[PDB]
There are 2 protein chains.
Amino acid sequence: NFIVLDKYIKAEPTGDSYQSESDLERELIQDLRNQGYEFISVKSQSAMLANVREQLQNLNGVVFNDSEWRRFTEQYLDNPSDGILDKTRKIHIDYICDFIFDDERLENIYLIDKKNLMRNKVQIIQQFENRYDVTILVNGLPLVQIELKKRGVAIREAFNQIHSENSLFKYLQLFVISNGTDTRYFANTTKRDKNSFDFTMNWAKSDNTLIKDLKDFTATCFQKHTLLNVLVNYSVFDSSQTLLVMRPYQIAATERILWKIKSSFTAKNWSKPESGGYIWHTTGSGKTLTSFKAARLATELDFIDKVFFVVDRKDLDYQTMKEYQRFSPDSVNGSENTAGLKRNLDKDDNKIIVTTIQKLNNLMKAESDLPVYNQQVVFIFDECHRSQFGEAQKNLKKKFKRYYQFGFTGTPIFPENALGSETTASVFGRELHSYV
Amino acid sequence: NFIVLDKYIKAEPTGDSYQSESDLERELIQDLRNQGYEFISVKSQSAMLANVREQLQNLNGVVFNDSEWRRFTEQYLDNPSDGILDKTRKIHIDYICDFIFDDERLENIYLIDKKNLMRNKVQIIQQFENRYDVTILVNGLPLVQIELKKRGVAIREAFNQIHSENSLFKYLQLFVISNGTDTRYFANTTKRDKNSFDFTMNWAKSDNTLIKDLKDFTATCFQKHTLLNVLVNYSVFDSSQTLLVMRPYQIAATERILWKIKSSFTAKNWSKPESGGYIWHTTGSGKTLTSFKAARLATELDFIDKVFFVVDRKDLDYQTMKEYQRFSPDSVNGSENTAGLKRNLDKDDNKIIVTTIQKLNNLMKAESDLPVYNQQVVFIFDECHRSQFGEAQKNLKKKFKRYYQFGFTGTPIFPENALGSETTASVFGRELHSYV
């Protein structure tokens, strides 16, 4: 089911005292091969590229000769004129090459299969030819680089010590830094003070249970679906350009939201006060980012037709829209009126719509039985049922039925701070995932 | 010394009855390895390209990695978008790639070393994956394709029977067709009636001794310097486009001319009536082509400074010039006057000058001790000492001294036809090479 775990797995030390740099390598290879991986031997650079033209065969089902592989190698996969940024863009944005065969038919060669990601074959290798390196290599390309240390190299100086040929090691998205007792991970940002252990991430369980050691970290995160979802569906290549990786509580809340959608659609549920739910992530979050990944994975999920991330305007429809235009390509304005918002409800393929609740009430109190009624519609609020039970919501319970009404709160109106509005007892029902 | 032989070598049958297609293959491989060749085994297509990045190393003295070899393989040597014509042009015209290293220095990668051609390493391979094929493969590239037959396949139908992958076999310049008794050779022209055995060539000795069998043909022509000179210095890629290969008597006459130059320069000879010489090739020759190769190999020979291929104009300075512009790049007009011809004697790097004898007499009877006197100058006449002993020639014996005065005749004035002028007794001295 989920990605961020709910059950605390068994974590035991298997020493192998962690003042070494090879025993934890062997233990890590043992645990990954227990998790059904494949260890091959490439003490070279070209044979690694020979692995790609065989592992990609199973993923695409078509046969290269050597002559097509010349073109595919030098024009698309292994351009010498490219660094880390465009190659990361090739990982996350342009991951398909529209390749022309010598038989002259255009076929789409993938790199990472993103729809049905079980086909994406993983392998494990280690260092060859600096320090000691283990590499989880996905579909021929090296993606995750586990870098190991000792206790004398503390976690702050672990990053601070060290930050063609080879050019193939510019596909590395992550750098899982660990020593034997603490384990942190991050993406390609290499500053000294700011990109220290504060910007890196403690992987954790659902609520607050942080993970430090290796064996528990390997048992949790390095599953196939888990680590491939962390690589693919939960990382944003911002057009700064900067790769941004979600926090684990963000991923957990997004998974609870999307599984609530998935479990509610299969049991024909809509317009129920228990069909909703709400999240409390207060601040220091990038709630823009969590809401964006929730809405973006909702849009492709094919059960629905419209997603309304909708707030109350006090310079928010200019602000958060500017956030979602930062995550460059696509989000449709609810700007500027209730004439053209209907045009946005006519349009598709860019299904995330960011409007204000006031334009929605101006649409819903009039305009005579809109034709976007029967479609499956997901609301993502801000100032949710833990902040309001507003007149717009009872207008909504009057008009709409096939809606999944979710929301976010910054400070929830609990019974402990019930001075403003009610609690959540008949609007969103249960709380889903929180952070404090 | 020479290329076309003067001594009849021993030709003996070593049967191995020639109703087979494998015994003459074995005999041919035995004879070529007796002539100091190398037989490797490539039952593939890619490993043949692996031979190139090792044999070219000795020829250029520099080291590729795999990444430079990607660029050199796909951009220059093995373009998929090229056929036979541009690849033949790469053999004979653009045989150097100005390659940029990954260390960023421009160095000139050769294909065939043309100045000191002993470095050009040859190998021999046979067929793999049609009929039976033996291939002499020069410096990694396959150049000569010996194709073998039997007696039941007659020499006329031998060509007439059969006229990516592989693309490497488009470097083939020749097709030495033989059966076991007769042996013929030609270049890339594949018509039925016209490009039959008439346009192909009987290799021969100096005067008239034709060669038919294999063992004598292998003992004569498949020497390293002999076959590499036939490939390199005695083939013209005409801008028709058509590759033209010289006749053996043409090559023999050119070699006698150039060795007479080489033996006369080393013994400080000039202005002697025995320092000259003359050729009788009557017609059906392309005397334009023989004279062009004589003058062109004279110009690069570095002993001389000026070459005057000079005739008497009856629409010849427009005709033969049009022939030498057909052999596209470079030949300087003696057109149109004795004012600008002096400009042509000032200019260099295009040392072949085609003027008329009348403009020369207009230059030599006046203009007061020209400054192009002391340079080493080779005259190539037409209507030679076997056709005239003209007043221009005694003006020349008055003025010039450092000249090598050669000439051609169509019908020689022998003593047998001495009605017109004298013989050659004090002008060019000895006859050099003839054909009838």
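Using Swiss-Prot numbers, chain B covers 13-141, 148-181, 190-462, in order.
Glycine is no exception: its Cβ is also placed from the backbone N, Cα and C atoms.
Copied over from Swiss-Prot, here are the features:
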- B:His307, B:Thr308, B:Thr309, B:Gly310, B:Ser311, B:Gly312, B:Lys313, B:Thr314: ATP binding site (BINDING)
- B:294-439: domain 'Helicase ATP-binding' (DOMAIN)
- B:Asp151 to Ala: Loss of DNA restriction (MUTAGEN)
Neighbour tally for B:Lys313 (ATP binding site), based on other Cβ positions within 10 Å of its Cβ: 19
Intrachain C-beta neighbours of B:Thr309 (ATP binding site), sequence separation six or more, cut-off 8 angstroms: B:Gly436
Nearest recorded site to B:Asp151 (mutagenesis position) by CA-CA distance, among binding-site residues B:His307, B:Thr308, B:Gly312, B:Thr314: B:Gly312
Cβ contacts of B:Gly310 (ATP binding site) (under 8 Å, same chain, 6 or more positions away): none
Output field, ATP shell: CB within 8 Å of site CB centroid, site B:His307, B:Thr308, B:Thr309, B:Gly310, B:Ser311, B:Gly312, B:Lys313, B:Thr314 dropped: B:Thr316, B:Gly436
Least buried by Cβ count (within 10 Å) of the binding-site residues B:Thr308, B:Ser311, B:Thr314: B:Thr308
Within the domain 'Helicase ATP-binding' (B:294-439), residues counted as helix, strand or coil by DSSP: 44 helix, 30 strand, 72 coil
